[PDB]
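Colleague: I'd like to ask some things about the structure below.
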Amino acid sequence: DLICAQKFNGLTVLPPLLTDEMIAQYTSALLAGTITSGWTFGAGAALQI
Amino acid sequence: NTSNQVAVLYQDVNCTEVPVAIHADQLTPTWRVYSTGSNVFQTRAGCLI
Ligand SMILES: *[C@@H]1O[C@H](CO)[C@@H](O)[C@H](O)[C@H]1NC(C)=O
């Protein structure tokens, strides 16, 4: 392998804190606020329109 | 300031290897009990004891 020669010599790789499906939950909560509230959810509570 | 208890993470390692990994029969007795218990949880970051 490419990674096994690195891993055998002290060179490790740490995982990210937010998983790739936590980051996708964040961008769907930003899509859902823009479609249903406009710009108001970035300045306070979300007001529908 | 709050307590004296600790948890220990063994990074990027399956915990079918930990008690022979930690120097269990050749160390202080307080490093000994941080290898066993019913509190063994396998994560992606490693194994959390
Ligand atoms: C850890 O050991 C268990 C025991 O079979 C295995 O199922 C699991 O895939 C192992 N994890 C590894 C090698 O990352």
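Heads up, chain B uses Swiss-Prot numbers, so what you see runs 603-651.
According to its header, the structure was obtained by electron microscopy, 2.9 Å.
Yeah, the Cβs are placed from backbone N, Cα and C, and that goes for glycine too.
According to Swiss-Prot, the protein has these features:
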- B:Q613 to H: In strain: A23.1 (VARIANT)
- B:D614 to G: Increase of pseudotyped VSV particle production ex vivo. Increase of viral load in hamster upper respiratory tract. Produces more infectious particles when cultured in primary human epithelial cells; increases replication and transmissibility in hamsters and ferrets (MUTAGEN)
Colleague: Take the Cβ of B:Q613 (variant position) and count every other Cβ within 10 Å, whichever protein chain it belongs to.
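Modeller: The Cβ of B:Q613 (variant position) has 11 Cβ neighbours within 10 Å.
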Colleague: Return the residues near B:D614 (mutagenesis position), defined as same-chain residues 6+ apart in sequence whose C-beta is under 8 angstroms from its C-beta, sorted by sequence, else 'none'.
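Modeller: Residues satisfying the criterion: B:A647, B:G648.
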